[PDB]
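J.: Got a structure for you, questions after.
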Amino acid sequence: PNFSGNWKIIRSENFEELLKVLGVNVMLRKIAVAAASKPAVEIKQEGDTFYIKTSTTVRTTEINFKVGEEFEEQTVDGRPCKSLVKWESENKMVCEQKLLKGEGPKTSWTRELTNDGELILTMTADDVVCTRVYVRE
């Protein structure tokens, strides 16, 4: 019931499709998929306060947020955005993103801790739903 820990990915669906919707060019798409196939995920949870570090060779994101309070981060393709995380349920948080500048597909992400010990990351861009599953390492 604690998101804290080091996570390793075991499954990933539609990540490429997601990037395609976001306008990422064909080659970057392949580079991204490759890099994102073996990310290092570190999460530290203190009550409603979170620290999530996702590292890959070509891109590392570090976000700090408190459930319920807006913060700034970036969409998966690097566009700055305003995010707000809320609890959809006891083990699931949902984040709605708003581009700071310009227009683009509506994006969001959700992270859910399953009762049997796994972490499901869901990322969406318009109608595309990307599902990534992690287990503790």
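Per Swiss-Prot, chain A residues shown: 2-138, in order.
In case you wondered, yes, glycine gets a Cβ from its N, Cα and C as well.
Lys21 to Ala appears in Swiss-Prot as a mutagenesis experiment; the accompanying note says: Loss of ligand-induced nuclear import; when associated with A-30 and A-31. Swiss-Prot gives this note for the published mutagenesis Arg30 to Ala: Loss of ligand-induced nuclear import; when associated with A-21 and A-31. Here Swiss-Prot notes a mutagenesis experiment, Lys31 to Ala, with the remark: Loss of ligand-induced nuclear import; when associated with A-21 and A-30. Look at Swiss-Prot and you will find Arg133, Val134, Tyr135 tagged as all-trans-retinoate binding site.
A description of the local structural setting of each listed feature is requested, covering burial, neighbours and distances.
T.: The Cβ of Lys21 (mutagenesis position) has 15 other Cβ atoms within 10 Å, all protein chains considered.
Reduced to three states, the DSSP call for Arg30 (mutagenesis position) is helix. Using a 10 Å radius centred on the Cβ of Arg30 (mutagenesis position) and all shown protein chains, the other Cβ atoms total 19.
Counting every protein chain shown, 13 other Cβ atoms lie within 10 Å of the Cβ of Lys31 (mutagenesis position).
Around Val134 (all-trans-retinoate binding site), a 10 Å sphere centred on its CB holds 16 further CB atoms from the protein chains shown.
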J.: Ten-angstrom check, please: count other Cβ atoms within 10 Å of the Cβ of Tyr135 (all-trans-retinoate binding site), all chains counted.
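T.: I get 21 for this one.
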